[PDB]
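*Asks:* This is the structure I have questions about; it appears just below.
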Amino acid sequence: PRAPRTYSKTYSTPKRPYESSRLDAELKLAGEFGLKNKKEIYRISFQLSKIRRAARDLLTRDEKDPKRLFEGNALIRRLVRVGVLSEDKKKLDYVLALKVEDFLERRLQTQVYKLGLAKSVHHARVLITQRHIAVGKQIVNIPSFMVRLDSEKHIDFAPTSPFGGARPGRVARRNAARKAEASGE
Amino acid sequence: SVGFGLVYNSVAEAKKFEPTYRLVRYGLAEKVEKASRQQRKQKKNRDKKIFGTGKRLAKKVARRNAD
Amino acid sequence: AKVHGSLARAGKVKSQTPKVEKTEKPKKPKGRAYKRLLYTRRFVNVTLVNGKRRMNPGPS
Amino acid sequence: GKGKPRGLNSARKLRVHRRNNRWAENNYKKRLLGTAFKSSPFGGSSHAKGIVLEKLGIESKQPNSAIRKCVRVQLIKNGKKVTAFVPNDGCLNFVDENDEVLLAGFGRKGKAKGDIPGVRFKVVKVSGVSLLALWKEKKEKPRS
Amino acid sequence: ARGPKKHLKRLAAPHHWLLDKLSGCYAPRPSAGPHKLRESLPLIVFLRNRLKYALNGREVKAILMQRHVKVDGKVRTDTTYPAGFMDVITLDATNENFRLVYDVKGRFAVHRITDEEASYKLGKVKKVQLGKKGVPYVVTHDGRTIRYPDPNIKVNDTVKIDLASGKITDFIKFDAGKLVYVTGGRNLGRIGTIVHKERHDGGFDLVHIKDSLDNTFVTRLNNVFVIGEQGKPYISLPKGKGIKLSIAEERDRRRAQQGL
RNA sequence: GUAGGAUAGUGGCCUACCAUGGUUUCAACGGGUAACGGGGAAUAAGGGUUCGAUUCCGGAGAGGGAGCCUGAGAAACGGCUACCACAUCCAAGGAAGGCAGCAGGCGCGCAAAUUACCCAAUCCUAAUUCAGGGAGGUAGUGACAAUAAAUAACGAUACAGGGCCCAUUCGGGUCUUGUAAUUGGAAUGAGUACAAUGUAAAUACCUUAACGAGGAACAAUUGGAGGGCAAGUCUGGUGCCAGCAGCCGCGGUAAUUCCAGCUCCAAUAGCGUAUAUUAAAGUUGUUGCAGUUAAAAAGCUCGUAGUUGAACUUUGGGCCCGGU
RNA sequence: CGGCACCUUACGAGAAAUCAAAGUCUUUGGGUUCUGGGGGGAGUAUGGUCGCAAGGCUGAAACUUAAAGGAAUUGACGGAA
Ligand SMILES: [Mg+2]
Ligand SMILES: [Mg+2]
Ligand SMILES: [Mg+2]
Ligand SMILES: [Mg+2]
Ligand SMILES: [Mg+2]
Ligand SMILES: [Mg+2]
Ligand SMILES: [Mg+2]
Ligand SMILES: [Mg+2]
Ligand SMILES: [Mg+2]
Ligand SMILES: [Mg+2]
Ligand SMILES: [Mg+2]
Ligand SMILES: [Mg+2]
Ligand SMILES: [Mg+2]
Ligand SMILES: [Mg+2]
Ligand SMILES: [Mg+2]
Ligand SMILES: [Mg+2]
Ligand SMILES: [Mg+2]
Ligand SMILES: [Mg+2]
Ligand SMILES: [Mg+2]
Ligand SMILES: [Mg+2]
Ligand SMILES: [Mg+2]
Ligand SMILES: [Mg+2]
Ligand SMILES: [Mg+2]
Ligand SMILES: [Mg+2]
Ligand SMILES: [Mg+2]
Ligand SMILES: [Mg+2]
Ligand SMILES: [Mg+2]
Ligand SMILES: [Mg+2]
Ligand SMILES: [Mg+2]
Ligand SMILES: [Mg+2]
Ligand SMILES: [Mg+2]
Ligand SMILES: [Mg+2]
Ligand SMILES: [Mg+2]
Ligand SMILES: [Mg+2]
Ligand SMILES: [Mg+2]
Ligand SMILES: [Mg+2]
Ligand SMILES: [Mg+2]
Ligand SMILES: [Mg+2]
Ligand SMILES: [Mg+2]
Ligand SMILES: [Mg+2]
């Protein structure tokens, strides 16, 4: 008899399960941004649907309505802050025209590869989830971390977990130990 | 690591206001050795069936069960 | 709708099918690397450009 | 005036007219008469366990020509006799006479499916060990 | 059913107590006292949650049983004593006095007053009536019966109670042009002056209140508490003065205060 | 209606005497409910349709009825009395009972977990800081549902053509996606644990010393490949059989559909089936259906309730304040 | 002016045949009543009511089924010309 925990479903399966155009358009995204599933595309499409309807019902208001000027400015500010929307085009007519790859471009898995540092999106995936690249001083192992444009400058390897300067890892320590005992003392 | 901390004005004022479990954690108090919850409640419900001290009941039960 | 037909032929084709064993092959990669493999076979090197794409072409 | 009344005070005529013409639907008629509980052997339920009485072989409907390999199942919760299709190659060898099967419906909310005449249920489990798992090789049927 | 209720569910608590949804199934049901259950603030909610002086309810009990807290000059060792509106809470250790006044969001604020202001409170007259042996008494909003009042004191007036000897030091009439503290509804916590009172014989007299920024709002007379003249309130107002900035002006204040 | 009684109090609540009223096609009364009501939930163009036993509020109940005691508060059932049903112990005289509290068992079924730890939190009760709390919290079982997202990453070496100065005719530091069950060195957590944190005490998480991936066997599955509907006219088997197939359909000797193997597809720690419901369904239609012939204008007229009902009554001008 | 109709056209409507209404309908609202919701089962069973009866009015369900049907085109066929 506590308050029930709120929970939400963050993706949505499309209406037509087998469309060649959509399946090719989703495999291109999953091979370009290094995604695991199509659930990682459905989640972004769900975010787009929520953002786009929250702008679509504010645009039905009068201009200089208080709720439009509050919530539309907050939505624009949040999208500009995460870097999905640029520093120009701060309009509700411009958050309607957003696409799926504008959100996929801002993931930590995309940004780690884009900032040098990973040489592939799949190598960026396996670097992120293996307790390398840290966003501030904080190790992040979530590939959908969705960098907020102020943490772009501080994306770097972790202070622990080598490639960032630490003890040289597991297989290197063991292989160096075998190299040290094979020569002798 | 992020936590919470208390610094009392004296050890006596710490032992007055601090929980007994956390005094047991710090060694300021010995842990009380009781029965478990089930045997405590079972003993209570057994003792609910005796009116009085039970000396007379014990003497009567002993004498009658002797014969 | 006759309900008392012959039942003695049940399991005939599955019983008389010659049992061939599964061959031993390298495992496919799972998850993200399989989508990497699919992206490679469908949108990077397409050796089957027959009109648009053939995905499982039988030997002609 | 396109049939129906339109006036602002004519909501009772529109509401009772929709209530009257609403009965011509299959689902509303079925749901408000409650025919799933009065009839339709599984009393509103999805699955039901029964006991096999006899293995049947149903002639398939024309133009198909096959024996369909069903069972006659007496439901535990009703006592109603139904016919249930044992739905793979083999698998009638897996049931028995006189054991307990779980039946589901057969795809079409009633409405005997395909070329099988009068069979609208199917055997999902026999002896609680799941005909698909028995059919692949996955489980062994218990002897009791 | 069957008797008085003794438990308050969390999520059935008043919303202005700001209790977290998780961490327990129950809320502190206030005791019977001077203030109504949904228009009061228990001492455990004031000490543990607002002042953060205690981490538990066990520590709130440990605070109160040393007779530290006192509400309106009397000690009040109950854990869930209903300290409501206008109540002066003196903590003798820490040497501070609070007055339980609303903030403009509708919540009881941590408002520190002086020891001079802690020597009195204000009380909205609920009824003026004649008691036994023909003795007139007045009843305030916190259940105080005060014998032999001024004959000019009527219902909806505000008396000034001295909290040591609980007498009427002075009083404020209910006229147009006097300050209001709105103590109920969605305009709760707002402060303004009466434009006029709209009568409605039969039920629910209305008051049209205008604040310092000339924003008029209508409030039922159950929720109106006179606190002084035009300007110069008899109590010390909390930080914000009951203005009700809109949410655009609120985020403008936040961006103008956090950027330095 | 009047008067009384009763109640804590209004009142046909009950009584006594009078009056003959009261409800109803604007659906009374009766019947069903696989109906507790609501906040709410699912689906979301809009309107809707369906669900709400279930964490909050209100009601009702403690096996069925009834009656009462104590008390401020009960017609209380972890209170009593009686009857009915069920049922325990007995030395046969008697005596005791009420899990729709927690855990658990049986039965029922398609269908649902531990006879665990503790008041440390939330609060409640009491003479009360101290005691108690199966309320509650904690853990165990738990693919109800939801969140995040391992199962690999990067080269070098054998071969690609996308190419250079008319490579004449392959070179050049060609540019390296694929391709060598080759080849190399890195990366890390699943797991196992010193410890510390965690915690009422432990478990888990979070943090970490030492271990811990090469077939990285530390091996991803569930459904499919005629159309709908993404993906084979490949091979073996069967031969209107076996079986598949929601529907159309496939199978009678080269079966793209069955049973398999290979390959390919779709979702993926999930996927399939059954039942209900929603969208699709403008196939319930107020928005918004159709009635000549597809289902459907009453044989025809009158007519009450119901729905709907012509036009007309201070318009126009002028001046001033006055918010964006 | 009112009536029974008719001829041409298709502004329009319709699945078409065709329609001055079957038009003024996705640019959907003049008022109102009745009826229909895939084909059978079935205008059946049962209940009520009316009738001397025949029957009339009202009127299901279980079950079954992937079409039944409407209009038109080409062919074929006609003991049709
Ligand atoms: Mg590490
Ligand atoms: Mg209760
Ligand atoms: Mg209380
Ligand atoms: Mg009287
Ligand atoms: Mg009376
Ligand atoms: Mg009488
Ligand atoms: Mg019920
Ligand atoms: Mg719609
Ligand atoms: Mg409900
Ligand atoms: Mg409910
Ligand atoms: Mg029920
Ligand atoms: Mg309840
Ligand atoms: Mg009760
Ligand atoms: Mg029972
Ligand atoms: Mg009972
Ligand atoms: Mg008592
Ligand atoms: Mg009772
Ligand atoms: Mg009980
Ligand atoms: Mg009880
Ligand atoms: Mg139980
Ligand atoms: Mg279950
Ligand atoms: Mg005493
Ligand atoms: Mg205790
Ligand atoms: Mg519990
Ligand atoms: Mg999930
Ligand atoms: Mg694995
Ligand atoms: Mg196959
Ligand atoms: Mg296809
Ligand atoms: Mg073949
Ligand atoms: Mg229609
Ligand atoms: Mg017709
Ligand atoms: Mg006619
Ligand atoms: Mg009339
Ligand atoms: Mg008019
Ligand atoms: Mg004429
Ligand atoms: Mg029909
Ligand atoms: Mg008829
Ligand atoms: Mg009859
Ligand atoms: Mg016809
Ligand atoms: Mg025809």
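To match Swiss-Prot, the residue numbers of chain D are left as they are there, and the shown ones run 2-145.
Using N, Cα and C of the backbone, Cβ positions are placed for all residues, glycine too.
Quick paste from Swiss-Prot:
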type    : residues   : note
MUTAGEN : D:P64 to A : Lethal mutation
MUTAGEN : D:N65 to A : Lethal mutation
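Buried or exposed, and what's around them? Tell me for each listed feature.
*Replies:* The C-beta environment of D:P64 (mutagenesis position), restricted to residues of the same chain at least 6 apart in sequence and closer than 8 Å, is empty.
DSSP assigns D:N65 (mutagenesis position) to coil in the three-state reduction, placing it in neither a helix nor a strand. Sequence-distant neighbours of D:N65 (mutagenesis position): residues of the same chain at least 6 apart with a C-beta under 8 Å from its C-beta are D:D116.
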